[PDB]
Amino acid sequence: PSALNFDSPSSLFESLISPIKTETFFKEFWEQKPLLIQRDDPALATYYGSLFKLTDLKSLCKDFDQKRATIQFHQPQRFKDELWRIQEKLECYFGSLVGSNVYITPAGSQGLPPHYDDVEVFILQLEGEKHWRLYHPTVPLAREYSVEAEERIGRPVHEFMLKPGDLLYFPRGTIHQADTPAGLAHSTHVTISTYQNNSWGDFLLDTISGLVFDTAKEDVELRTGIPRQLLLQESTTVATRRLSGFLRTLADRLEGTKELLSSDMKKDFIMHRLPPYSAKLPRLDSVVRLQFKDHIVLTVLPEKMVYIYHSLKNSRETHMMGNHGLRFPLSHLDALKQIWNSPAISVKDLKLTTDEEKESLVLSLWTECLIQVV
Amino acid sequence: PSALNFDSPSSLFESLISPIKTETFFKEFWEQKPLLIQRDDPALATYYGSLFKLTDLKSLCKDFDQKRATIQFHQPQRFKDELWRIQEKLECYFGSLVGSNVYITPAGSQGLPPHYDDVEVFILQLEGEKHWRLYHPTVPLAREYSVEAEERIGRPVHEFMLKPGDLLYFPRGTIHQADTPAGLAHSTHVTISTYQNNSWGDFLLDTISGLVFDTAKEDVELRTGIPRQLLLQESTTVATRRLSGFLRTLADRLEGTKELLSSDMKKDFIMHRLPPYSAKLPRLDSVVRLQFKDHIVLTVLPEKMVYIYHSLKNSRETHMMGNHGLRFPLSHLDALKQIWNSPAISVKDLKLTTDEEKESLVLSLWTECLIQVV
Amino acid sequence: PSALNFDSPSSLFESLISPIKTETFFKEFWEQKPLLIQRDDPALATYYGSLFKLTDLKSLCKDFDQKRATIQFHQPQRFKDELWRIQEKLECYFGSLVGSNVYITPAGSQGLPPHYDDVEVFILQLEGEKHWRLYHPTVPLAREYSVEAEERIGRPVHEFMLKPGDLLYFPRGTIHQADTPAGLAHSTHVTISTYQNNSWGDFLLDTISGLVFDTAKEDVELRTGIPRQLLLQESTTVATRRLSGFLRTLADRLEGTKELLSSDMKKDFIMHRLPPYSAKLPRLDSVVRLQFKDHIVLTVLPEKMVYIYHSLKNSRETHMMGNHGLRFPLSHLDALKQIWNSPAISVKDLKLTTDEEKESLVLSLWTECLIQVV
Ligand SMILES: O=C(O)CNC(=O)C(=O)O
Ligand SMILES: O=C(O)CNC(=O)C(=O)O
Ligand SMILES: O=C(O)CNC(=O)C(=O)O
Ligand SMILES: [Mn+2]
Ligand SMILES: [Mn+2]
Ligand SMILES: [Mn+2]
Ligand code: NI
Ligand code: NI
Ligand code: NI
Ligand code: NI
Ligand code: NI
Ligand code: NI
Ligand code: NI
Ligand code: NI
Ligand code: NI
Ligand code: NI
Ligand code: NI
Ligand code: NI
Ligand code: NI
Ligand code: NI
Ligand code: NI
Ligand code: NI
Ligand code: NI
Ligand code: NI
């Protein structure tokens, strides 16, 4: 029950927030308020204690910051197998990049000053205890990180002591501050984070181009040039009124829209996500199924070609630090769309001229591990 | 009258289309239909003949293509002074990049096959005659270049013979084809082009980010995360309906909007445009005026800083081939906005703490040639 | 008399400080106190006015700083011919690098705050007037630059107004401050500087190695190893007492020393100095003379070789920005020393085995312009 179940992205998330049900988490907590899961599970406490240890910092004897009396180890999933296993599963579950930072603070020391972050967090207490104080957001669902002065935050809303095996979730914009109680024991926790720049605002700006391109093919007013020197000649009343009309027309056009195109979001997720955790040949008469659907991008790029790219060979060692696929002719697009939008498809049923072309396509997909033979 | 008047961008354009009045050009021709200016000016004919010559191709003895029986010399303004002088003036006038291509076709040869272009063109006949046929657009105000089959274009709408000193204007999407009459004389013309990707559609996508950023600061619904796996899990009815609502809200928000921010259009124009054609010290008690306003970008970039960049030191030799400024603290933003939005301003009237800071600002602007002392 | 006489380094310096005699300058002023030369020479005023102009900054339309309300143009000798001519002559005269900076301050503005510099300066007033205040040094003959607070400098010792054609000399460590009088005219001056890190202390550290190398060849105590871990195991009484003895022995050894070797000073001067200002073949029976003696370094470097390097082909454009010669066998050293230490020498008189070797040596020197045929 408490033990992390790596069977599916769903079973991992369900086990991570145990005993809380996912229906409860999404209805009551997600992007709304903090969730504190205090447990009494010595097995889970031993498990959390193995995710990262103070000794792992000395097994790295750049990858960490020294903010006052706090060591921050960036992206431990680069070296810690279990965290790679957890974070990869969460990326499948959220459809968003999932990074992590380890925070180590000696006994009796204050951590970072009061602040809020731009990410949804899952804090796992690994070693020792840490005293937390949570305050009401000044900016609910903040899009940026910010420190907040103690005289602007008010009194804590939640205050508690985290111990190994405990989990704390809180949405972006939650003002917080933590300190290690005086004593012998230092504190070690991992902050697993997701949902950075994954808002409706980000999604609208990511899909707007495809919508304008489609509309302009049918509407000559969108194809019409702007007035001379508009880019240079404080703004004008004329431009805002025309743009209001265009946005209203696009809103009406969306009602009939069946497909939205991602300009960069889908592509950036696929290129940056973690690779899958690592420890039959198709024929004309076989049935195929596309596998790892949420790990693939199918785009048309310039004469144009169909491009397929996946995350199956992504570098684990570069994940979140910030510093693979195929190409086919446009004629293959109908057959590739048949594979994408089908639970299972016969190779002979593909929309290509020769039976050889059908076989070559599926053989290409199989060499990348993008298809499974049923 | 006919002679090109380089006094201002306005006087250059007025003289270029002589005897046609700019009021007539904008009301009747611009982005609507072709304008043929056939003249009887031997002085202008000699002038056009000096803009580019077949001999100039041999004075370049990559910079040109060999499309069938037509030589196309790219961007002659890189070496021809008079064309640099003309094109620079047109960039000020249009607020859009202005490139050119020279077309040389021997007597008796067909040019390029029927097609339409994605730019507004001004064709100047420099040497010999060329036989033109213009057809009705299949795609009015086309956003892309395309060849069109002779059996899809119909009969010509306009047919004429261009000779030196003649000008031909036509909007993007105009299907056309030209051939050099049989005889002794080859044809040389220059196609001055502008308004590539300068439509209302391009402008809407260029300003939309600033609008969403501003709205999301006040609207928590734009700050709210998308549903899990939306980027991956064919599109849904839910997303299109939410996006329709957001676009309608943004349209209402635009009515009250006084300023629009350019994400890239203004910046790309400034970085790529031609430099100005080339052949008093400010004090605390002096009056200053910002000069070359349409050659400057003032942006805030990340801690944030105010960045100023101009086109006054742009490379002439790289113009349109595709292969300078200052930095100030955020405190200077109010004073820089005072300079931008003022016909003339006293240095002592600037919103800065010390009189020295006021003097340093204007001295910085003067070293870049961005200010004039009144 | 007042006009700059470029006949020799001596005649240039004599004319630069006119009407002051060089005997007076060295006895009374050099490294002792300021010298103000206020003149009434309209010809010299016109001459100074041509050395650098506010317009020369716009003829550069990195090479300058913008310190508050003062523009500082670094190393104008890179582009200004007359300043190259002056500074090159001064490097011959001083045997020290001679750089310059132009200072431009608008009317009514304060210059840099009170400070002292680490160089000997010759300030030439080129355009307008500047109000100077000189104070008593806090650090006489300072080795570093430093600002000094107004409450630590006392009252001015000297106060004057510089006008075009005026010269001001002051030693390193002289606290000073200048401001442009209120009015219409900006101020332009050039600060010609020399004697940076050219002290007895610098010279002692530059020659000490050669002295220790020579002494250790004869003294086994200098060849003896230090005690184990001396470099690591706060200092000890034993080391200081031994070092006192060594320094006393070296002092006694210097009395008999006839030649001092430069570890880097001579080499750095030759590599960085300005090239000479630009607008017979030797035979066995000819008499030769080494020319540009103060532009050449003769060193033995590793099997060892004799290396000759000169400054005759130094880059003018890189002077003071901070970002040529021959090689011969060790057997040639006696003959090269004969050329160095002789006002004129017969080629046949050189200490080399064959007459051909004598001819080859002098032919090598002639190709670099290091020898003149008498
Ligand atoms: O432990 C700390 O000092 C601070 N940790 C965080 O801000 C966090 O996990 O977001
Ligand atoms: O001259 C030609 O053959 C074709 N010229 C053009 O297509 C043009 O100027 O757009
Ligand atoms: O002119 C000024 O403001 C200051 N000039 C100097 O410090 C100088 O020449 O050393
Ligand atoms: Mn128990
Ligand atoms: Mn006539
Ligand atoms: Mn006089
Ligand atoms: Ni860091
Ligand atoms: Ni935090
Ligand atoms: Ni506490
Ligand atoms: Ni990247
Ligand atoms: Ni591969
Ligand atoms: Ni194929
Ligand atoms: Ni080309
Ligand atoms: Ni064309
Ligand atoms: Ni014809
Ligand atoms: Ni570019
Ligand atoms: Ni510049
Ligand atoms: Ni300033
Ligand atoms: Ni500098
Ligand atoms: Ni100084
Ligand atoms: Ni004064
Ligand atoms: Ni150097
Ligand atoms: Ni040489
Ligand atoms: Ni020899």
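Here chain C follows Swiss-Prot for its numbers: 30-90, 126-297, 299-344, 356-378, 388-408, 415-465, in order, are the residues you see.
Technique stated in the header: X-ray crystallography, 2.6 Å.
The backbone N, Cα and C atoms fix where each Cβ goes, and this holds for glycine too.
Positions annotated as domain 'JmjC' by Swiss-Prot, on the basis of sequence analysis: C:139-271.
The note that Swiss-Prot attaches to the published mutagenesis C:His179 to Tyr is: Abolishes demethylase activity. DSSP assigns C:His179 (mutagenesis position) to a strand in the three-state reduction.
What Swiss-Prot records for C:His179, C:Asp181, C:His240 is Fe cation binding site. Counting only same-chain residues six or more apart in sequence, the Cβ atoms lying under 8 angstroms from the Cβ of C:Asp181 (Fe cation binding site) belong to C:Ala206, C:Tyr209, C:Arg236, C:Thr238, C:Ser257.
Cβ packing within 10 Å was compared across the recorded positions C:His179, C:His240, and the lowest neighbour count falls to C:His179.
For the domain 'JmjC' (C:139-271), residue counts in helix, strand and coil come to 25 helix, 48 strand, 60 coil, using DSSP. Surrounding the centroid of the Cβ atoms of C:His179, C:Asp181, C:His240, where the record places Fe cation, the chain contributes additional residues within 8 Å, namely C:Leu176, C:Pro178, C:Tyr180, C:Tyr209, C:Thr238, C:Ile239, C:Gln241.
Recorded residues C:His240 (Fe cation binding site) and C:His179 (mutagenesis position) have their alpha carbons 6 Å apart, per Cα-Cα distance.
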